[PDB]
Every structure is written in C-alpha cells, then in structure tokens.
Amino acid sequence: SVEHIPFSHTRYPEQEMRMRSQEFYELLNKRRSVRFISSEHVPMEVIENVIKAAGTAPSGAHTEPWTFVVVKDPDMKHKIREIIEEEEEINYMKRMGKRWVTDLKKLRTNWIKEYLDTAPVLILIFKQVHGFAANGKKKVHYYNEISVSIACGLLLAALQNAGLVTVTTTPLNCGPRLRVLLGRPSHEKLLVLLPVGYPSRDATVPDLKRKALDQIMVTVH
Amino acid sequence: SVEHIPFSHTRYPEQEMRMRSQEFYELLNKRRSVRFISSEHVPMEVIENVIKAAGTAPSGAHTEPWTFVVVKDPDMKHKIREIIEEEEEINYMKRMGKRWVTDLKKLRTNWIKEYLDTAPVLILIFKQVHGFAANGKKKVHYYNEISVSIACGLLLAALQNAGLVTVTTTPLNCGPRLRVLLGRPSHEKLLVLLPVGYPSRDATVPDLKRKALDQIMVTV
Ligand SMILES: Cc1cc2nc3c(=O)[nH]c(=O)nc-3n(C[C@H](O)[C@H](O)[C@H](O)COP(=O)(O)O)c2cc1C
Ligand SMILES: Cc1cc2nc3c(=O)[nH]c(=O)nc-3n(C[C@H](O)[C@H](O)[C@H](O)COP(=O)(O)O)c2cc1C
Ligand SMILES: N[C@@H](Cc1cc(I)c(O)c(I)c1)C(=O)O
Ligand SMILES: N[C@@H](Cc1cc(I)c(O)c(I)c1)C(=O)O
C-alpha cells in the first residue's frame, strides 16, 4: 500500500554548492586506510552516529539488508583475532595464490593483525542475503551486496568526518566462523571488518597516489 | 615496489566529534531517492567535485576499478532512455518475475523513466572487472564490485552534501547495450545509473521510514 508525500528539499545557491563540494572533496581526500590504531578510548556516541549515518543508505526495493555488529569487549575481540590470523596465514601461505600475494607485497601486509586487539571498537558489517517479516515468510533482498556496500561507503565518510580512522578489511574465508562466534543467524554473511579508533603515534601509510580526475571521469557526446 | 610515510591525522576534541557526527547524520538523513528531476542545468565544478569525492574511496589492493561516465548531451540521454525503457518494459512484464514486481507496487515505478530525458546529468558507474598495467598486461581487480559500490556510497554522500538529488538505479539487462552505446571497453560492466539534478517542483517520494539504531546495530 504506502502513500506518497511531497519532497521538501534544501537548495544552495550555485556558489555555495561549489564551496561545499570542493571542501567535502578536500575532506574525504584525507581519508587513508590506517592499519595501526591507538588503544585509546573512543566516545560511544560517535560510533553510534556513524552507524546511524550508514543506515541512511538507499537499498534495493527498501529492504535495508544490513547488520552492524560492534565489538569492544577485549575478550571477544581477541577471539576474533585468533580466527582471522589462523585463516589469513593459510591465505598467504597458499589459498590466495602467488599472483595475489605478489600484488599485495608493496603494502607490506601480513597475516598478523595487531589492530583487532588494539582498536577500541571493531565494526563487522553483515549483509542479510534474504530476510523474514514478522509474518515469517522469506523476503528477497534485491542487490543486497551493492546495498550494503553503499551503506558501507557511507560509514567510511562518517568516520572520516567524525575524525576517526580505520581500514576496510575483508578477511578471506573467516565468514562462517565469525558468524557462529558472534551468534549471527544463518542468513547473514560477513562483508567487511573495520577496526575503529585514533591512529597510533607511529602510524604510517603507503605513499600511494589516487588517479587524476580525467582517469575516472569520461564525458560522452 | 613500495614507500611508506608517517600518516598525518587531523584530530578533534571529543565534544566536537559528537557534534560533527550528529550533524553529518542529520545531513545524510534528508537524502531520499527522487525520481522526478528538474531540467535546470547544474554546475560542472560540482559534478566534478562529487566525482573527485567518489574517487577517494578505498579499493582492493588499491586498484581503483571505477569509471564514471557522465552524459549531458540530450541526444545521447535520449538513446539511453529508449534502451532502458524498452528493456524495463520486458523486465516488468515477463522477466523480473511476479514476486519482484509486487515488492515494487508500494514505490509506483514502472518502465517509463522520464528523468532519463529530463535530468541535466546522467552518471553511469561502471566497474572494471579487470584492468591494464601501464605495460599493457592484465591486472586483477580484487573485490571490484564492493569497491565500486563503496565509491558509489561516497558519491551519494557527495551529491547530498551539495544539494542535488538522484536515484540509485539498476537497469536490469541494459548492461551490454549501454556499454556499446557509450563506447566503453569490454572489461567494463555497468553497475548503477544516477540521474542527477534538482527535484522537479512537483516531486514526491514514497512515505518510507528508516530502521532505528537498535534494529541495525548489535553490541557484543
Ligand atoms: C543497489 C540498489 C538498487 C536500486 N535499484 C533501483 C532501481 O532499479 N529503480 C529505482 O527506482 N530505484 C532503485 N533503487 C532505489 C531504492 O529503491 C530506494 O533506495 C528505496 O526504495 C528506499 O529509498 P530511499 O533512498 O529514499 O531511502 C535502488 C537502490 C539500491 C541501493
Ligand atoms: C573491499 C576491499 C577489500 C579490502 N580488503 C583489505 C584487506 O583485507 N586488508 C587490508 O589491509 N586492506 C584492505 N582494503 C584496504 C585497501 O587495501 C586500501 O583501500 C587500498 O590499498 C587503498 O588505500 P587507501 O584506503 O588508503 O586509499 C580493502 C579495500 C577494499 C575496498
Ligand atoms: N530497475 C527497475 C525496477 C526496480 C524499481 C525499484 I523502486 C527498486 O528498488 C528495484 I531493486 C528495481 C526500475 O527502475 O523500475
Ligand atoms: N586480507 C588480507 C590480505 C589483503 C590485503 C590487502 I592491503 C588488500 O587490498 C586485500 I583485496 C587483501 C590482509 O588483510 O592482510
């Protein structure tokens, strides 16, 4: 059924629009995945306000196919760390394949993940690959992966705006074990882990360049 | 290859963090998919900046596997409308199946898509399923769909921040036809299509409510 209201919208005059879009670009452009996170405590309000932000993503036919699992318990965080090192280490020695580990080299990345223990909160984003109403019939979540991914793009923006850092991780093959560990139901699958907090004093990043605009944008006549 | 540098953070005193993260939530919450786009011209510098924003996304092994095809030419915009409308008609009639079609009544969409002609900008996000080294050899794009989608998330944030509207659309079975029409290379696949501009004077949205925090978040 559902009815249809007018849309009220807030416009800015063209000059203001430009300002806000340069500035927002200049802000997002400082976002860098950080793999070295201070142990220092983050305000729980903020973590909430960024998850809230993520939950404003669009989603196939309005299905909102996403769960955000927040872990700050030092002992559950450790248990996650165990599952992921065990798996990542197999992924590096063999599972990923030679080509993938080669391609990874430059980032100086290994199966050791200090941050899963040091980061004050983790965020595990789970997609719901279908759902159930209160009625208990299966519902279809169209384009669930894209939807949750967008939402997730929204998370990254809110974190960077709120002055927190993270890295977007997809720990290969740790899905099923983390589901079970975290008591998530069978219709939910892990899509990303994000460790959240302040960068560590000694935090570094790989000196990578983003592509020039004329290499992501094509105008067509 | 490599090179690793000290990372420079720009920190905020906690009170300010709650304030910024609340405002940014409120800001984002006023975004809705809008399917009635006015034909007013929008400024390029802005479309540009929302794309620069979208391009600052993370990506699997720093592959950046995204191409944003911007189309403002009315002729071309029209030929996109023909293709899509032709195909969504089939989609609604025979091809999406009954369940899906029903799931969509509440939103009052069909295969007529006027914003394809009306809107002053179309943005087609394509994902690069693989790419090419400077030296011409194939390189793998790890998690390209998630990477491109994420970028797309930042693009939606950037549109919103800037006072424009759109509607994330997935034109099922339009992929190939639009690819060739827009001249794109074989290794590119259309993800999503965004008609961008201001809302029409008349513009509606369905009256949907969003989940509350405790229906999406779970602490352990
Ligand atoms: C990936 C995905 C696919 C979508 N595909 C379409 C579509 O093909 N046609 C359309 O009108 N809207 C599409 N949308 C818009 C959604 O229907 C919209 O977000 C949802 O109905 C709730 O709307 P909201 O943005 O106002 O919160 C899509 C959204 C998502 C994220
Ligand atoms: C979906 C996808 C998967 C990723 N997986 C990992 C990963 O598992 N481990 C890791 O350290 N970083 C991962 N990242 C972070 C990227 O390596 C990083 O985004 C890329 O090198 C560019 O770095 P930047 O975010 O600072 O721009 C992933 C990013 C994307 C979008
Ligand atoms: N892409 C088609 C069908 C469609 C409508 C909506 I609303 C939606 O959320 C999804 I998934 C698909 C169209 O544009 O009408
Ligand atoms: N997930 C592993 C390996 C990995 C590293 C990077 I850097 C990356 O972009 C991707 I795709 C995979 C790890 O976290 O070490």
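Chain B is numbered as in Swiss-Prot, which gives 66-285 for the residues shown.
Header says: X-ray crystallography, 2.6 Å.
Cβ coordinates are placed from backbone N, Cα and C, and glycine is handled just like the others.
Taking all protein chains in view, 18 other C-beta atoms sit within 10 angstroms of the C-beta of B:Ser98 (FMN binding site). Annotation comment: Swiss-Prot describes B:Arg96, B:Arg97, B:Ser98, B:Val99, B:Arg100, B:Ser124, B:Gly125, B:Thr233, B:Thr234, B:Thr235, B:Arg275 as FMN binding site.
Feature annotation from Swiss-Prot assigns 3,5-diiodo-L-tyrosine binding site to B:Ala126, B:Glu153, B:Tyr157, B:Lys178. Its Cβ taken as reference, B:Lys178 (3,5-diiodo-L-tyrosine binding site) is surrounded by 21 other Cβ atoms within 10 Å in the chains shown.
Taken from Swiss-Prot, the feature 3-iodo-L-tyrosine binding site applies to B:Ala126, B:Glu153, B:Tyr157, B:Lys178. Around the Cβ of B:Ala126 (3,5-diiodo-L-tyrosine binding site), 19 further Cβ atoms fall within 10 Å across all displayed protein chains. According to DSSP, B:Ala126 (3,5-diiodo-L-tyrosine binding site) sits within a helical segment.
Annotation for B:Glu153 (mutagenesis position): same-chain Cβ neighbours under 8 Å, separated by at least 6 residues, are B:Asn175, B:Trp176, B:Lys178, B:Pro236, B:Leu237, B:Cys239. Swiss-Prot documents B:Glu153 to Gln as a published mutagenesis change and attaches the note Loss of enzyme activity.
In sequence order, the recorded positions from B:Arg96, B:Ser98, B:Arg100, B:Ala126, B:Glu153, B:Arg275 that place a Cβ under 8 angstroms from a chain A Cβ are B:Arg96, B:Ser98, B:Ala126, B:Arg275.
A Cβ distance below 6 Å to any atom of ligand 2 is met, among the recorded positions B:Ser98, B:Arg100, B:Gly125, B:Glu153, B:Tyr157, B:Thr234, by B:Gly125. Of the listed binding-site residues, namely B:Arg100, B:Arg275, the sparsest Cβ surroundings within 10 Å are found at B:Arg275. Listed in sequence order, the recorded positions among B:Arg96, B:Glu153, B:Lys178 whose CB lies under 6 angstroms from an atom of ligand 4 come out as none at all. In this structure, the CA atom of B:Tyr157 (3,5-diiodo-L-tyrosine binding site) is 27 Å away from the CA atom of B:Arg96 (FMN binding site).
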